[PDB]
Amino acid sequence: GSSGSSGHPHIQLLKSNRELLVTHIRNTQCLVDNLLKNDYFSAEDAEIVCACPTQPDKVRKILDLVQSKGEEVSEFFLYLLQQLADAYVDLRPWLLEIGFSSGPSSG
């Protein structure tokens, strides 16, 4: 009778900062619109997000959904936070602390 621990460097980042992401993130429809076109969020999934009463609920709902899928979607969902961070206000210093991207940008 033994057991190990879990990891998921991408999924853990969502759970750990699940309370911060709900306070920083505001636009949820955009996250779904991009995921819908990328074939990540199904009609049944988006139906749950919009079903939320407020925004703070939508963000938490999406995070729980992505975590249910796996690292495949968690990697893409977290990526959008960076590429979009350029057009954000609350999201910026966090990415700099966790460090999502790496390596120069030349070539």
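Heads up, residue numbers simply count up from 1 along the chain you see.
Note: Cβ is positioned from N, Cα and C throughout, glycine not excepted.
For the published mutagenesis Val32 to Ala (Swiss-Prot position 41), Swiss-Prot gives the following note: Abolishes interaction with RIPK2/RICK. Listed in Swiss-Prot is the mutagenesis experiment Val32 to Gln (Swiss-Prot position 41), annotated as follows: Abolishes caspase-9 activation. Under its mutagenesis annotations, Swiss-Prot gives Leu35 to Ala (Swiss-Prot position 44) the following note: Abolishes activation of NF-kappa-B. No effect on interaction with RIPK2. One entry in Swiss-Prot concerns the mutagenesis experiment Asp39 to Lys (Swiss-Prot position 48). Its note says: Abolishes activation of NF-kappa-B. No effect on interaction with RIPK2. Per Swiss-Prot, mutagenesis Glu44 to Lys (Swiss-Prot position 53) is noted as: No effect on activation of NF-kappa-B. Abolishes interaction with RIPK2. For the published mutagenesis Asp45 to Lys (Swiss-Prot position 54), Swiss-Prot gives the following note: Abolishes activation of NF-kappa-B. Abolishes interaction with RIPK2. The mutagenesis experiment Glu47 to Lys (Swiss-Prot position 56) is recorded by Swiss-Prot, whose note states: Abolishes activation of NF-kappa-B. Abolishes interaction with RIPK2. Mutagenesis annotation in Swiss-Prot: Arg60 to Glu (Swiss-Prot position 69), described as Abolishes activation of NF-kappa-B. Abolished interaction with ubiquitin and RIPK2; the structure shown retains the original residue.
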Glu44 (mutagenesis position) and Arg60 (mutagenesis position), distance between Cα atoms, whole Å: 16
Position of peak Cβ density within 10 Å, selected from the mutagenesis positions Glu44, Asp45, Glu47: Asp45
Candidate mutagenesis positions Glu44, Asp45, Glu47, pick with smallest Cα gap to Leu35 (mutagenesis position): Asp45
C-alpha spacing of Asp39 (mutagenesis position) relative to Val32 (mutagenesis position), in angstrom: 10
Surrounding CB atoms that lie within 10 Å of the CB of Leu35 (mutagenesis position), all protein chains: 22
Cα-to-Cα gap, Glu47 (mutagenesis position) vs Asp39 (mutagenesis position), nearest whole Å: 15
Reduced DSSP assignment, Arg60 (mutagenesis position): helix
Spatial separation of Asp39 (mutagenesis position) from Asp45 (mutagenesis position) - C-alpha basis, Å: 12
DSSP-derived class (H/G/I helix, E/B strand, else coil) of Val32 (mutagenesis position): helix
Cβ neighbour count (within 10 Å, all chains shown) around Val32 (mutagenesis position): 19
Which listed residue (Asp39, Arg60) has most other Cβ within 10 Å, given these are mutagenesis positions: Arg60
